[PDB]
Each structure stands twice: as C-alpha cells, then as structure tokens.
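*Asks:* Once you've had a glance at the structure underneath, I'll fire off some questions.
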Amino acid sequence: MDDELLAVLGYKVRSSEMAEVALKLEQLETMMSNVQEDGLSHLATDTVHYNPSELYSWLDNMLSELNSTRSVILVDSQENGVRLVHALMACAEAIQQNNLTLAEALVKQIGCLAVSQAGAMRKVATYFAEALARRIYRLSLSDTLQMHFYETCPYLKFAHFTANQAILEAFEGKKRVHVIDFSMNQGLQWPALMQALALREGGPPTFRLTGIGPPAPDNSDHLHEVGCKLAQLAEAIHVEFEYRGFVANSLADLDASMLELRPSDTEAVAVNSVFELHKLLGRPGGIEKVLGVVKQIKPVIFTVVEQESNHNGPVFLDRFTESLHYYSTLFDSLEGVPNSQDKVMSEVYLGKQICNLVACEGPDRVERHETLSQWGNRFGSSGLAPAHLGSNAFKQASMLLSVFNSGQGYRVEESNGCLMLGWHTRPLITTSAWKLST
Amino acid sequence: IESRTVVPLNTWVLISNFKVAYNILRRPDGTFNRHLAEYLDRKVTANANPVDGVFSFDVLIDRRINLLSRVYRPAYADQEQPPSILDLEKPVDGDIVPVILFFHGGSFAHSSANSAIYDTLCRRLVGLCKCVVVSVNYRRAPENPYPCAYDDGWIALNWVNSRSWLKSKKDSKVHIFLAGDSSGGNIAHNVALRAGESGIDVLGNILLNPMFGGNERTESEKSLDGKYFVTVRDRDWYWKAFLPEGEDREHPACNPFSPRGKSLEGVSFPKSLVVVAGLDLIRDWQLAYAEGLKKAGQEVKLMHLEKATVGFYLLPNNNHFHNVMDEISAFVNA
Ligand SMILES: C=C1C[C@]23C[C@@]1(O)CC[C@H]2[C@@]12C=C[C@H](O)[C@@](C)(C(=O)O1)[C@H]2[C@@H]3C(=O)O
C-alpha cells in the first residue's frame, strides 16, 4: 500500500517506509553540508539517475554516490475545419449505422468542403475521405518512402538512439555479443552502436548480427547487401563481425531452433523491435508465440519502440475518432518542416497508414496500435520485467532533438521507466526495455 | 527537527525531496541543469474523459513563442457521453461563470503547467469553486529571463478575453480572476497592472505566498534562515537568475513598492486576496506588500496563517488548506 496523497502527486512511497525515507533525507542534507560543491557537481554531472518516481531507491543511490486516457491538443482553425470534422464524423456514423446511401453523398460533401481549406486539415480530410470511400465501396517503393520518412521526421532517429543506448548499457563487460533484429529494414541503426562498442573501455567485444525481413514480391536479396555494407565498416574499426539473415512472412513463423544460438554463458543476446509488434495483433494467436520465442532465447535485453495511441478498439467509430485525433496531431507537427520531396513522400507514407487503418479489416488490418499500459500488461503476462532507462539516454535524446529540429516543439518525457517522444504536451511514441523476470 | 513538528510526515518528505533535488540542480556560476531538471520532474497528461467531474485539454495559444495553456472544465451533467472535439469548447450554460487564469510557482525556474502538483491543484480549484481554470505554460529563467513570463501572461490574458464560448449570459462578458502561486503571484500582479493600463477588466486577484524581495535584510529573513526549507542563498540565486544583467533587488520586478516603481494611487486595480504563511522567511515582504496595497487606497483582504509553511496547499491534510479554499470560493463567487 502506497501513500495516496503522495501517489496523486507522482511519487511512489510505501506507507510503512515513510519514516525510513524521512531518515534518508536527513542523512542526505548533512552529507551535502559536509561535501560542498565537489559532490554536488559529481551528482549533477557524473551520476546516472533511474526511476525518479520511487524515492527510496533514488535516495539510496544518492547516498551511495555521495560517499482510457484521451489526450487532445487544439490548434487554431476556422469554421471550415469545424464543418469538416462535423462531416467526417457524420460519414463515419453513417457507415457504422449501415446506411451506405447517405455515406456516398456525405463523402462527396467532405471532398467539397475540403476543397476550400488550408493547412494540415486539408491533407488529413483528403486522406480520410479516400479511406472512407474505399471502405464504403468495399462494403457494397516502400524503402524509398521509409528513407524519406527517416529524413523528414524525428521518430526513427529517436527510436534508434534510445534502443542503441539501452543495448550498450546491457552489453557492458562482455566479450561475445549477438543482436537479433525483427525490424532489419535497411540497417540504418547498427553502425552507431558498432562504433560505440569499438570505442569502449577495456576492449570491444565480438559482434554477431541476425536480420529478419518480410518476403519481397520480387524476392530481392537486400539483406545480403545490408550485411556486406555493415561488414565493411565492421572491419574498418577492428571489430570481429559476423552477419546472417532470414526471410519470414510473419514473426509468428519463427522459432529458436532456426536462429542458430550459442550457449548463453558464451554469448550474450539482445533483441530489438522498432514499430513491428503491433502487426502481430491481426493474427489471433501471434503475439503469444513471439513472446514465448523471445523468452526461449533468454536475452539480456529486449528493446521495443511503439506508437502511443489506442487504435485497436472493438468499435469502429471509436477507432475512427481516436485515429483522427492522432493523425491530426501528426500533420500539425509536420506543418513546420520546410517544403521538399521527402516531406511529400512522408505525407504519402502517412496517408497509406491511414488508408490501411480505416479501410481494411481482419488479418488484412495491421496498423493496430496500443498504449503503454496495454503493452505492459501483455509483457508482464508473458513473464518479463521492466528495465528502467537512465538520465543519460534522456540527455542524448534531448540533444539530438535540439540539433535536428531546433524550432519545432518536440519534447521528451520519462514515465514508468520508459521514454516518450511527443509534440508539445501530446505524446507520440514510446521506447522501453525489458528483461527476464526473476 | 524544528520543521518536523509543524507539518505532517508526508508533507515534510515532499518538501525535503524538492529541496535536495533543487540543491543538486543549481550551479555556482549562474548556470542551470535543464536536462536533469526535466528528467526529474513528474508530469501528467490531459484527459478529456471526466474524472471526479473534471476534464482537461490543451490549447496552443501562440506558435512563434510556443505558448500553450491547459483548460479545466466541469463535467457535463446533460451529456453522459464523455466530451470530444466539437464538444470541448461548447458554450457555458450559466448566468455568471467565473474563469481563473492561474500561474504556477517555482521561483521563475522550475515546474510546468503539466506538473503533477499543479494539475491536482487546478482540478481541486475547479471542484471547489465551480469555475473554469486556464493554466499558462510560461518561459523560465535563466534561459528566458525577465520579461518573458510577463509577456506570456499578457498574451494568455488576451486569448482568454477574446473567447466567445466563455462569455456569461448576464452581460455578454468574460468574468476573469487572476491567481498565482509563489512567482505566479508576482506574474499575476504585473499582468493585472498591464490589464488595468489597457482596456481589459479584471475582477479579482488571488496571491498565495507571492514572491517579492528587496535589497535590505528583513528580521524574518535573519531569524528563519534555513529552518523551514528555505535559505537566503537560493533566494539570492533565483533573483540573480531572473533579473536583468547588473541589476539589484530594487528593480520594480522585484520590489513593487521601490522608489523606481510606479505609484498605485488613483489607478484602476482589482480587489486583492493575499495569503501569507507565518513560518516563511520572506513573510515580511508579503506583509509589506499588503500594507502598501492598503495605503494606496486599494481594496485588499489579508489572510495571515501564523503556523503555516510553504506548500501547505499541495496536500489536503491540514486546516490551512480547507480555510484558504473556503475563502477563495467565497471570494470568486461573491
Ligand atoms: C528552492 C526552493 C523553492 C521552493 C522553496 C525552496 O526553498 C524549497 C522547495 C521549493 C518548493 C517546491 C515545490 C513548490 O513549487 C514550492 C512553492 C514549495 O512549496 O516548495 C517551491 C518553493 C518556491 O518555489 O518558492
């Protein structure tokens, strides 16, 4: 049992550990009175802090080292935006009530209204209208797009940086390591981690890499090219490198037997996933199998980056309105970027995401996003435990944002040991790390 | 051990934790550690679903300066479905509806509008005064020194006054009260001055432990130094971090009744409610501010709690909190 009055304020203190905590605070003050500014500067510069909510462990660390939520943000619009939202929700309700005759007129009216608008609302309404038309008429290349999205938006860089920092912390004091990536893609994440490993105190370890990718319709061998390109830089900085890749149509088709694993006492293993787990929610029993495989691997760290939004509800209208909120926020944030080809390609990418979210159903729908609470419930049911992130990762992410965006209002937040990236006060994506439960 | 006998244990823990963290975050050369400060700060998100009869949402008031505010409203009795867009800014139903523009404390350098200690306070204000609350997110020192916060408050005041769905049905006007905590009281006083200078009409001021100072050392500063969570050293550091370069504490932004300050005699000023804690080391400056308001010919009610410390309103476990809430409710619903 915690302290309810303190729990409301954001601090987790057991009722029976009150006086003890108080005592620790006493011992801190006296300490800070006899150490002056050397210890204060050490605590402000060299110390790494974890989980500020739990005061007991935080105070212990300082003493040792000194010795359904709906988040909406409104931007100024005009009457045309109000009418556009009215018409969009009216069309969604008409579809839900199985009208299918008012829906066509409503979608044409939506297009007519969106013709005379300006800003992100124009593009949002256009994409949602195409999605609605596709849905009602059903009722009755990617690599370049992802490269442009990486160039224009800060989410992929944030994910890679936070995951790499967590992996580097988990791989400290090791001589043989292995990385299993569920989101291999073009291999844009690994060179920085490899450089950091090569620039370590005590000696870099030996590196093994596993990359899993979807089956391409043309069956191109992009994984081999990525692996050889990685191996060049690997041998550049004197790191022993081994690479290996697979093609699989779903992460639920994987097993630890085909991963060619070595003894845990011999090789450490880290599992990575960036925007890939939510695609397993279409399959009725896919996430459990993948989490069981992850548990069988017995890694030292499991890094997950996801989108923070409830887009997997049982009612179509609620999903529609939640996704409308989320993507309106996304396009409002994207407003500030200067015009370029990469920007329009990112817009096309987001429009494809919206179309899949609204139109498709069943296993064909893969954009089934969730929130941190639901993901945490799933992970805890799978038998995992949180691995809290520190202040150094927070500082690195903040400095990355302050360099690559500068003017745009992106913010970093810490919650429950996880890191959140958002626009102003509205969170957008979340990075977390997990380990085996004791 | 002296401060241990005047507060409950959990309140003591909260204030001591804030004290030690802020001790860590300050550098001798007038430099702040913003990254660690933001990492340590506890925060909460806006929720459009009514919880305990209150729901909130955020509005981007200004884009050039990234000025933002949060709005707290009572839950709809007629509409059982939780509010959404097209329903967050629905017109108010009531002959008289007061609206409070609130400024948070932090000695011009800490905290935000989404901090978990001020979100609870705003929700309690909504629940106890039956009003609408707008909380501003103003720029902080030393990265954004004087006068950024005053300009932010002015812009927020204009935005609140220009809203058509906040107008009352008795005179087609917005009933506005300015409220402040710590440095928020300083901001509220200055914004009230500017509003009186312009054509905007403010109905009342609420100042909970306002932040004021001066060059001289008062008796309470010399007698209560370091005994009740606050020391003269950090007060000097914060005043140096806020004020312009090469400026002393007789600046009008520090001492409202300095010789360089402006006379309040014969000036359109709202009625004030100033609350002063007895166990605060800058209580003398607050009492002097109340006396100066009274001498200038303005209406002011003074609440002196003789055995209260800083942050008595952050937890509802003391009589001071209940009494101050009662007086605030009577003040705004007069
Ligand atoms: C350096 C500081 C700043 C304090 C006083 C203190 O001496 C110690 C703790 C601060 C504080 C913490 C939270 C609240 O914002 C405040 C008003 C309080 O009660 O206590 C804060 C208060 C203030 O902002 O004046």
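The numbering of chain A matches Swiss-Prot: 42-108, 205-277, 287-584, in order.
Method of determination (from the header): electron microscopy, 2.7 Å.
Every residue, even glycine, has its Cβ placed from backbone N, Cα and C.
Record note (Swiss-Prot) on the mutagenesis of A:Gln341 to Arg: Causes a semidwarf phenotype by abolishing the interaction with GID2 leading to prevent its degradation. What Swiss-Prot notes for the published mutagenesis of A:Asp478 to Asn is this: In rga-2; partially suppresses phenotypic defects of GA-mutant ga1-3.
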*Asks:* With H, G and I counted as helix, E and B as strand and the rest as coil, say where DSSP puts A:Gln341 (mutagenesis position).
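*Replies:* Reduced to three states, the DSSP call for A:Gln341 (mutagenesis position) is helix.
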*Asks:* Around the Cβ of A:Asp478 (mutagenesis position), how many other Cβ atoms lie within 10 Å? Please give the count over every shown protein chain.
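*Replies:* Taking every protein chain into account, the count is 21.
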*Asks:* I'd like the Cβ neighbour count for A:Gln341 (mutagenesis position), meaning other Cβ atoms within 10 Å of its Cβ, all protein chains included.
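*Replies:* A:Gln341 (mutagenesis position): 14 neighbouring Cβ atoms within 10 Å.
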*Asks:* In this deposited model, 96 residues are left out between A:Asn108 and A:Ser205; how far apart are their Cα atoms, in Å?
*Replies:* 44
*Asks:* In Å, rounded, how far does the Cα of A:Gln341 (mutagenesis position) sit from the Cα of A:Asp478 (mutagenesis position)?
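*Replies:* Counting only the Cα atoms, the answer is 36 Å.
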*Asks:* To the nearest Å, how long is the straight line joining the Cα atoms of A:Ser277 and A:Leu287 across 9 unmodelled residues?
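*Replies:* The answer is 30 Å, taken between the two Cα atoms.
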